[PDB]
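J.: Dropping a structure here in structure tokens format, bear with me for questions.
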Amino acid sequence: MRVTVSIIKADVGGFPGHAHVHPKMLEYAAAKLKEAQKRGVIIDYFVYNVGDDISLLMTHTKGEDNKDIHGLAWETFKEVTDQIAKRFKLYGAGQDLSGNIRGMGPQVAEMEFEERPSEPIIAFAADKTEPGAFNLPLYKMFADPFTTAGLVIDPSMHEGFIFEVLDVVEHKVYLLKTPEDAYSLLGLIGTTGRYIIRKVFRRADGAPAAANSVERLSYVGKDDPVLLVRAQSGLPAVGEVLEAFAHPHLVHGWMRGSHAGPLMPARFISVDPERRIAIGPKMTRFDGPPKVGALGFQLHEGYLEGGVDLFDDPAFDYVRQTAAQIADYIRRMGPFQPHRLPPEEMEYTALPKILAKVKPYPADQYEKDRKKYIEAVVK
Amino acid sequence: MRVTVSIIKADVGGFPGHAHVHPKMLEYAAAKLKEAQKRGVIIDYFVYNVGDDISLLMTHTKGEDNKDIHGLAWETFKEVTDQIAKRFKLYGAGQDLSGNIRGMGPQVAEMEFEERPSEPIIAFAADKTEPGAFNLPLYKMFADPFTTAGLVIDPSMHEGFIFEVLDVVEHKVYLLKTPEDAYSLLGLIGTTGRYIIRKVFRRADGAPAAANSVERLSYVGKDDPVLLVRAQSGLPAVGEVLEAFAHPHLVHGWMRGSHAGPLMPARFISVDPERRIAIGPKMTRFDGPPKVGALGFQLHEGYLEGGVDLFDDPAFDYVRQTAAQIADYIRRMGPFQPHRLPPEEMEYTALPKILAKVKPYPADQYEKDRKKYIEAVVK
Amino acid sequence: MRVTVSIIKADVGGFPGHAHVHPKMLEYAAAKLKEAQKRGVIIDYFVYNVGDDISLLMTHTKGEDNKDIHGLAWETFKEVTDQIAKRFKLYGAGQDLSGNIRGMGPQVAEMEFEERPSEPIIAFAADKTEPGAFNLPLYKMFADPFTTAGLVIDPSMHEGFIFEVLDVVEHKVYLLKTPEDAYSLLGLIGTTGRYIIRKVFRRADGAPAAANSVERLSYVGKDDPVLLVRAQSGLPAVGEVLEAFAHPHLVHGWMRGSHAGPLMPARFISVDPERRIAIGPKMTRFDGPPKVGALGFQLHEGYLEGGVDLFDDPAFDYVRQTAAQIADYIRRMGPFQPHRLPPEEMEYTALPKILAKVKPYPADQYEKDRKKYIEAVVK
Amino acid sequence: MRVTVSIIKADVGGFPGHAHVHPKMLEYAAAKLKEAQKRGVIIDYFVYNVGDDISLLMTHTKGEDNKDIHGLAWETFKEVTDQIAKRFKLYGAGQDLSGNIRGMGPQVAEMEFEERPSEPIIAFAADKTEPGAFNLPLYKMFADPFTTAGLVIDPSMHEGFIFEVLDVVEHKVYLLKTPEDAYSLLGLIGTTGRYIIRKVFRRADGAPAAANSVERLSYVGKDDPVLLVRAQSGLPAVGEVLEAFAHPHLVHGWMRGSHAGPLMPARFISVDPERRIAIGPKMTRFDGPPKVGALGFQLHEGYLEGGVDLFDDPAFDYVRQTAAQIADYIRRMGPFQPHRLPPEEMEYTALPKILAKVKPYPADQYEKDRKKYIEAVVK
Amino acid sequence: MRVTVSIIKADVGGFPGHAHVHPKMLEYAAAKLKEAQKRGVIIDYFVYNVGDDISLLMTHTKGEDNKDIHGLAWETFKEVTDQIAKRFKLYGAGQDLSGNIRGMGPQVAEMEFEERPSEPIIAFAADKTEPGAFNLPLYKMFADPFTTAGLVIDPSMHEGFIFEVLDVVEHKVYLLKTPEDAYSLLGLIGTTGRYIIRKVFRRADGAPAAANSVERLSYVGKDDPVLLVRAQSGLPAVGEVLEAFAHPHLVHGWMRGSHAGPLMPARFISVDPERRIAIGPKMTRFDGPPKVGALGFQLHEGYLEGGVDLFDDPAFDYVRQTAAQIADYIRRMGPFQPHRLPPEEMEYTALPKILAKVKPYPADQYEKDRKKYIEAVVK
Ligand SMILES: [Mg+2]
Ligand SMILES: [Mg+2]
Ligand SMILES: [Mg+2]
Ligand SMILES: [Mg+2]
Ligand SMILES: [Mg+2]
Ligand SMILES: [Mg+2]
Ligand SMILES: [Mg+2]
Ligand SMILES: [Mg+2]
Ligand SMILES: [Mg+2]
Ligand SMILES: [Mg+2]
């Protein structure tokens, strides 16, 4: 049978600040999805947060961009907002909020496909970063032979992959195929705030392999992303997917959406497959560092067996210790690029307030008058 | 009394991919063994996984290579397969599957002996590696005086040990005795994919000291191993056995059965001696690194008191941190030997697909024509 | 009121080997002491293990070297032996076993004193070492001004301490007073297997400050020790006591009682003040490394409020990581002094078996005949 | 003008063992090349060693595979052999020794081209490894966009490169073009002892970009390699070339040509551009670890201005410290794969001597007779 | 031809203390040996120190234990003593001082053999330790297959080696053969202050492979040692010899000859093969740590070409950093075993002075009187 897997994510209030979510928020969402499952709107679900973002993972048979599924997520987030976030005066209460949810603030990643005889999938959620944070891991798991050994040693993968790249500034899509287009592809997606991988397909048969949440920029579009990846059987192994996160690379976001810091692959605090709820990590120093969580599932008839925390291994403790030490190094740069983002990439700026108060001197005339201008400041 | 201890292990489905097992699989197996114990087929049992492999440890008085015990394991794995693995469409569902189970895919390690006045034993399980992963630890605990201090300072151990070595390619057995044969022995078992220690005996009296699961190659034979070791009282102390795993040496296996990486001695996630179930670690980056778990028991009248996780000590955290850092170093080699295995040792290859598409030039004629062949590629 | 605090410790069976104790052993002991408390034999108790040693801590008003208290401990250990250790065929079952228990194998540390208006005490237990393991920490906490800042900045401590030193070989006691006798004292207790601190008293008033379990050598006397220390109020602060364990110094013991390795200050696995039971750490690589646990109490009318695990702090994680790395370094020496102990200090040896089989040559005559003796070995 | 740059390298004696060369060897060679330059046989030269291998770098206008240039190198190595190596009884004296030198033992890497308006080149020499040691760095600098940023951001490099791959076992050449053929290429050159990059050309114009010394296997062919690379101006920058050595990856060779260990990028002990002599590093522990040296030049009219030691930077000290720590880790595996090489890849073996002395048992019959065979060894 | 290589070493004065030698001492010795070579007493020589010990290496054809060679060394050391050490009042001036020099204080290691077609040898010198410091490296390079890969993969080495072991207390020699006698051998040489390897021979042909300086104890015998090892060609490779020093194991010696600390493999400060002089490292913190230097040579007609500093490699910098960190760890134990040596192994003691001043109490009577003895100390 054909199944759709959809992640719809929003931040409708943090606890405290942007550090975490209130646990009653997850419990409310899970109860609401349980009711929807009872009415047959969806087949199955899982609810979790990383930081201050709640991801609603849902399986169903309504296809991509379905108004009922996008509305079910909208109503669940509006109800959490009124019943819990506003009640407790959470920070940023209801702030991510017919009939497509895309472009309103919440993030969506969805794929529809024929359910394979084994259907392993991984759901990722990152907090304190932008969709282009997943550019480097998506490139690596689908096109770097130092990450995905299948590209070289699995004859089923030799033909490579098709990347759908969205220019979020001019609203243009590019289709690039690896291996042959890898340098062109990199020329684009290296600019992570502009050219973002939105979907990946297998080149042999066109099968959907990943979907990243990304929307054109309009302030919406740099919101914290969610990502679905299918694995095995001509698609990267679960371990090759996870290998692409094993270097905690610098991403854009972190405090005030205006800095660069390492993406730490974090464990969940708890995973309860019966209650269908996982509680992800907090954001602390400098509102981060940015973190990504990974929950694995196996699908059957659309039922989600999982989730399984796939960064829960001593091997990833090395990678978390690297990210903790790189976060401390980079923070000693304070307000300066490239720790602070380029001026047109920062979410926060006071540059207009500054340039309104500080007097400029045309530089040619300034040369003749420097001595008197300094004497004036001195006196 | 004489008792047989048998480990029969299989992978009948992973969760997700090859990362872990579904916990209902262990619970089903334990219930089935509880029923068998009720009917007197076995005396006692313990069920656990490391990675995606479930080990059924059973004590009984039916001897080695018993059809009823091997059939009890087959039926338990077939029932887990139909009731759970196929139901949830687990990855590799039922894939390791009259009347000897050996050579069908599952792995068996068994020993029969007179139960000593104290009978401490350790059961090991490794995932993402081959039986020859245990060649270096078995050599060390029975024959390296830098590991087992008893060989030098315990007069009961001075005569050494007999190693039964199986050539899994030509199906030939060798018996070598240490100390005198140590260099010949190493000449063989250094080639870990060909010459594998299958059993070890005490030289003083011929008493069985260890049994490793290994079968001739036929695709079966490189499956993830299980190992039983008896300890103390003329056999290495429990700590000398565990010392032989304290260097996380490179083993063959890891992603796609085609790479080398460090064997990490891991803790179990949980050990429940009442329910007779332990849940072992997951495999994550690059489908590993490979890991080994160690559960200790004391036998009485064949009853298994335990298990006790014997890598659960801060001292082994150093060894796990070494393996995490060596896994990161070696992975930066990507597709190249010796991180990727020698071509006849890899489980995965696309070499036939490559050599079918890429044109060869006999090297002597190529010398005269190089300039035109390059001009042709250029134009 | 005057109270006696007594620790009586024994190993009556390990689980498996010498790695740990069976939890039913602790539960049996605690039930037996609960019954004794009901009959008024003792006031209060706490039962715990470190490694394979069970410590019975008891408060009562019967004084030091009391036959009823020493018999209560003997009967509790004999009952654990018959009901549990022999039943489960534990390793070394009942092996540490009228009317003084001292010198029979179990270890005793006891102090009687007037209960102070606040009476904080710490109970330590070490496994895989000898009583002289506590020589360096006892010296430091009572006489090193780099450990105990009170010796310099607390005028109540300026007069120092009296150390009672037992020569366990010739059965002689020495009383030495610090600061003035510190070099003589060190001349003795630096030889940790011969001269051991048994008790410490405050010099101002003669008040008992510590008691270490140590008996003359007879094979008994090197058994794993237990230690009581009173703190505060003219005695070292609780933190100065714990500071004296913050360097994980090399001790004698570890595998086969015949090696030197670092004393790791370990956490307890669990502390249950209501059930009056703590479960200490396991011994793993090479049957260790040696470890010490520390449980704090406050006494009131002899009741023991606690215990509190006093090595449970991230600051001691540094000290545990140092001990894990020093255990790995030293183990690469294998069979050689000074990792292996001096020949008269080792618990295990095969030297008589060796010297019975290997031919000696008087060294003067050997010089003339070397060439023919080598030609003979060669031919 | 057109110029040929040739490196001809040989080991004609070590000092001591295979650790280093005698400095008079370099001085003799440099004097002999000075004489040849005087007669116009060559334009310029530089003489250096890494370990026990002496590289003669020569520029001239006689083209590739020239008998006079190959004979000049042969006569220089034969003269060093008779005058110095045999005189001092150096180890392996004259052992690498009409009219092509290729396949006789010495290694040759040569390129002819039109000298560019700036012509920067780098000469590498590795000791204790095989030509396929340079497979991973050559792939990285010409085809990995994580190494060579020019592939993505330099439009002159976007078309990629042509790799000439020699199968040294069946004597077949393959031409593969990146980016499109990168997975096929890796499928071959990952097997470093069989498929070795011999030359690289620019795809835009066919210009020679690198040449590695490699010959078919015949015992000759695994000898320690030398490599020339041209840089800049549509070819990788000097820093991109050096970046491809910044991970000290495991190579085959080291002790007895039979182990795997990390390739350390080493400094030269001294570089004397006036005397035209550099003295490279020694090989010490375990006859290594394997090391590579890098000398940069700028060519003018064929004159060699340099050399410049291009691993002489604190940034490469990190990479040398990584290789020193990985050499210590891997050496603790001793005689076992994958530290010891696969049996058909090792230069040293005693397997025939072993199999001549150790009795085999056909494995089927052995099963019935195990008990008596063990009783026989025991008795 | 047959050649003898002799090292005769002495400390005839330190500069300052025991830290180093005065450079004029080496220059005087080298001039005196140059004169002896002129008269044909010796063929060749090299003079060097490690710490405060000067080694005279000499080749000649007078055989082992030659009065003229031993007298030439005695006269050179007596002349250095009178002309330089006494003149400058060096510390320990002339203190190591017919007709065998052995047993008078200086140390001798010598071997005579037929000079092979290549004859590589290594001379070692250790300061601040005892001859048994070389027990662990000599065992490893001749009998541990984790050090010397030739024992397994070189059929010329398969028969192993003969160790001549001197009991320096009872003056008895033992001959033990590896592999078969390795556990007996270790049972002895693990006790490094009693059983010391004096010579090693090849078992195939009886050829001398190493000689360590060691004399019976009489105070003489624990003096800082010197060691000659021949390498290659059925004897361990130069790198296998050096691998046996790559773990900086704890040795006895260091301050006052009474402590244990790590043996650091050190570089020489300078090596001048023309002047025939090397200046070794200093001893600093705590008069060490103990250090060993290694100089390689190649012999021709008895001429010594070298020396070459064979610990001069970044790979050994890791090993020196390990020894520096282990020296800091162990020194925090201060006066306690096992950092301080066992009482009968220390060169320094004040135990008689202590036991003369501190009053003993027979331990049985002390029990009754403890309270009054403490009251007496208190009052
Ligand atoms: Mg927020
Ligand atoms: Mg967020
Ligand atoms: Mg599997
Ligand atoms: Mg598995
Ligand atoms: Mg015990
Ligand atoms: Mg114990
Ligand atoms: Mg050589
Ligand atoms: Mg070489
Ligand atoms: Mg001196
Ligand atoms: Mg000295």
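Note that chain A is numbered according to Swiss-Prot, with residues 1-97, 103-223, 229-389 shown in order.
For this deposited structure, the header notes the method as X-ray crystallography, 1.5 Å.
Including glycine, each Cβ sits where the backbone N, Cα and C put it.
The active site, proton acceptor annotation in Swiss-Prot covers A:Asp11 and rests on similarity to another entry. Annotation source Swiss-Prot lists beta-D-fructose 1,6-bisphosphate binding site at A:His18, A:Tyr91, A:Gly104, A:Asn105, A:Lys133, A:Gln242, A:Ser243, A:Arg266, A:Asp297, A:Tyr358. The dihydroxyacetone phosphate binding site annotation in Swiss-Prot covers A:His18, A:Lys133, A:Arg266, A:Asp297, and the record cites experimental evidence as its basis. The Mg(2+) 2 binding site annotation in Swiss-Prot covers A:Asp52, A:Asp53, A:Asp132, A:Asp234. Listed in Swiss-Prot as a mutagenesis experiment, A:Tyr229 to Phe is described as follows: Shows unaltered FBP phosphatase activity, whereas FBP aldolase activity is completely abolished. Among the mutagenesis experiments that Swiss-Prot reports, A:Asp297 to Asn is described with the note: 18-fold decrease in FBP phosphatase activity, whereas FBP aldolase activity is completely abolished.
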J.: Want to know which recorded positions, from A:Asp11, A:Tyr229, A:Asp234, are within 10 Å of A:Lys133 (beta-D-fructose 1,6-bisphosphate binding site) at Cα; which are they?
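T.: A:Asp234, listed in sequence order.
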J.: Does the residue listed as 'active site, proton acceptor' have same-chain partners at least 6 apart in sequence with Cβ under 8 Å from its own Cβ, and which are they?
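T.: Once residues fewer than 6 apart are set aside, the residue listed as 'active site, proton acceptor' is near A:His18, A:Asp52, A:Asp53, A:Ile54, A:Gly92, A:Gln95, A:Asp96, A:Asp233, A:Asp234.
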J.: Which of the recorded positions listed here (A:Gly104, A:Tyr229, A:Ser243, A:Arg266) have a Cα atom within 10 Å of the Cα of A:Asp297 (mutagenesis position)?
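T.: Passing the 10 Å Cα cut: A:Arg266.
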J.: Can you grab the distance from A:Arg266 (dihydroxyacetone phosphate binding site) over to A:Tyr229 (mutagenesis position)? Cα atoms, rounded to a whole Å.
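T.: If we compare the Cα positions of A:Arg266 (dihydroxyacetone phosphate binding site) and A:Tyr229 (mutagenesis position), the gap is 13 Å.
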J.: Check the DSSP secondary structure of A:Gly104 (beta-D-fructose 1,6-bisphosphate binding site), expressed as helix, strand or coil.
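T.: DSSP assigns A:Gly104 (beta-D-fructose 1,6-bisphosphate binding site) to coil.
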J.: In Å, rounded, how far does the Cα of A:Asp132 (Mg(2+) 2 binding site) sit from the Cα of A:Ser243 (beta-D-fructose 1,6-bisphosphate binding site)?
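T.: A:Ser243 (beta-D-fructose 1,6-bisphosphate binding site) has its Cα 30 Å from the Cα of A:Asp132 (Mg(2+) 2 binding site).
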J.: Let me know the most crowded of the recorded positions, choosing from A:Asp53, A:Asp297 and counting other Cβ atoms within 10 Å.
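T.: By the 10 Å Cβ neighbour count, A:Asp53 comes out on top.
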J.: How many other Cβ atoms sit within 10 Å of the Cβ of A:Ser243 (beta-D-fructose 1,6-bisphosphate binding site)?
T.: 16
J.: Cβ within 8 Å of the dihydroxyacetone phosphate site's Cβ centroid: which residues qualify beyond A:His18, A:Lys133, A:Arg266, A:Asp297?
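T.: In sequence order, the nearby non-listed residues are A:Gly263, A:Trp264, A:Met265, A:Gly267, A:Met293, A:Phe296, A:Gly298.
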J.: Determine, to the nearest whole angstrom, how far the Cα atom of A:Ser243 (beta-D-fructose 1,6-bisphosphate binding site) is from the Cα atom of A:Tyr229 (mutagenesis position).
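T.: Here the two Cα atoms are 40 Å apart.
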J.: Looking only at A:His18, A:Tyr91, A:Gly104, A:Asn105, A:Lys133, A:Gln242, A:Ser243, A:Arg266, A:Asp297, A:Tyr358, which the record lists for beta-D-fructose 1,6-bisphosphate, tell me the maximum pairwise CA distance in angstrom.
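T.: Between the outermost Cα atoms of A:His18, A:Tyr91, A:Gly104, A:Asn105, A:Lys133, A:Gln242, A:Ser243, A:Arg266, A:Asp297, A:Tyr358, the distance is 44 Å.
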J.: Once the DSSP letters are reduced so that anything not helix or strand counts as coil, what is A:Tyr229 (mutagenesis position)?
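T.: Its secondary structure by DSSP: coil.
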J.: For the recorded Mg(2+) 2 site formed by A:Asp52, A:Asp53, A:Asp132, A:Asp234, which further same-chain residues have Cβ atoms within 8 Å of the site's Cβ center?
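T.: Apart from the listed residues, the neighbours are A:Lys9, A:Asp11, A:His18, A:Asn49, A:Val50, A:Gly51, A:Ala130, A:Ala131, A:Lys133, A:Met293.
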J.: State the count of C-beta atoms found within 10 angstroms of the C-beta of A:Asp52 (Mg(2+) 2 binding site), not counting that atom itself.
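T.: A 10 Å sphere around the Cβ of A:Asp52 (Mg(2+) 2 binding site) contains 29 other Cβ atoms.
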J.: Identify, among the binding-site residues A:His18, A:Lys133, A:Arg266, the residue whose Cβ has the fewest other Cβ atoms within 10 Å in this structure.
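T.: Per-residue Cβ counts within 10 Å for the binding-site residues A:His18, A:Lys133, A:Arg266 bottom out at A:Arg266.
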J.: Those recorded positions, A:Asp11, A:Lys133, A:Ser243: which ones have a Cβ sitting under 6 Å from ligand 1?
T.: A:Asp11
J.: If you draw a 10 Å sphere on the Cβ of A:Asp234 (Mg(2+) 2 binding site), how many other Cβ atoms land inside?
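T.: I get 28 for this one.
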J.: Roughly how many Å separate the Cα of A:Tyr229 (mutagenesis position) from that of A:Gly104 (beta-D-fructose 1,6-bisphosphate binding site), to the nearest whole number?
T.: 20
J.: Counting across all protein chains present, how many other Cβ atoms fall within 10 Å of the Cβ of A:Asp132 (Mg(2+) 2 binding site)?
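T.: Looking across every protein chain shown, the total is 30.
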J.: If one looks at the chain holding A:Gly104 (beta-D-fructose 1,6-bisphosphate binding site), which residues at least 6 apart in sequence have a CB under 8 angstroms from its CB?
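T.: The answer is A:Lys67, A:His70, A:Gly71.
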J.: Name the secondary structure element type, per DSSP in three states, that contains A:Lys133 (beta-D-fructose 1,6-bisphosphate binding site).
T.: coil
J.: Please report the DSSP secondary structure of A:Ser243 (beta-D-fructose 1,6-bisphosphate binding site), reduced to three states.
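T.: Strand, per DSSP.
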